[PDB]
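Comments concern the structure below.
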Amino acid sequence: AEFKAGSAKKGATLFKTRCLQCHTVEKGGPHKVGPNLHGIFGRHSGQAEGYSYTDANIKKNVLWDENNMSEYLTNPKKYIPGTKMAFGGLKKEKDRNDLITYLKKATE
Ligand code: HEC
């Protein structure tokens, strides 16, 4: 994928309505169904302290950035086979760009 900054505003709504049930973004935020995402863009997959990852997510060992995050969010199970993230993906590129524009800011 090739990330292009979009609407952080739309991204925030997308996170709230598509991700928040399983993820928090704030520093010190709790793990829920999925791991807290604070600092995700300075980290490899499967490395958030305090979260119980699948071996699949850990072994993928993807150094998260705006580009492979877009690739991942297109189809998480195709990108990380065996992951337990029950999310089909954001198929529209503009949605992924919006979400990641927000996530880059929100997870710092
Ligand atoms: C529950 C129903 C989830 C929804 C909705 C979303 N995610 Fe998720 N995510 C979930 C789990 C259980 C996991 C761990 C998977 C595993 O195999 O252990 C994840 C993982 C991620 C990651 C990787 C985090 C890391 O490696 O530290 C990312 C970057 C991520 N999820 C992002 C994300 C976004 C942006 C979502 C909304 C669009 C989203 N997830 C939905 C559970 C669930």
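Just so you know, the numbers here start at 1 and follow the chain as drawn.
Method of determination (from the header): X-ray crystallography, 1.7 Å.
Each Cβ is built from the backbone N, Cα and C atoms, and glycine gets one as well.
Quick look at what Swiss-Prot annotates:
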type	residues	note
BINDING	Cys19, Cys22, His23, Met85	heme c binding site
MUTAGEN	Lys77 to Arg (Swiss-Prot position 78)	Loss of methylation by CTM1
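The binding-site residues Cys19, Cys22, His23 include none with a CA atom within 10 A of the CA of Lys77 (mutagenesis position). Among the recorded positions listed (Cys19, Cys22, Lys77, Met85), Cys19, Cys22, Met85 have a CB atom closer than 6 Å to some atom of ligand 1, in sequence order. Sequence-distant neighbours of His23 (heme c binding site) (same chain, 6+ residues apart, CB-CB distance under 8 A): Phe15, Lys32, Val33, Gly34, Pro35, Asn36, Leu37.
If you draw a 10 Å sphere around the CB of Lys77 (mutagenesis position), it holds 16 other CB atoms from the protein chains shown. Of all residue pairs in the heme c-binding list (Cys19, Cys22, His23, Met85), the one with the greatest Cα separation is 11 Å apart. One way to see the shell of the heme c site is to take the Cβ centroid of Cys19, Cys22, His23, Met85; the remaining same-chain residues with a Cβ within 8 Å of it are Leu20, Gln21, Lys32, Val33, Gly34, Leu37, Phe87.
Counting only residues at least six positions away in the same chain, the Cβ atoms of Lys32, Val33, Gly34, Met85, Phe87 sit under 8 Å from the Cβ of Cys22 (heme c binding site).
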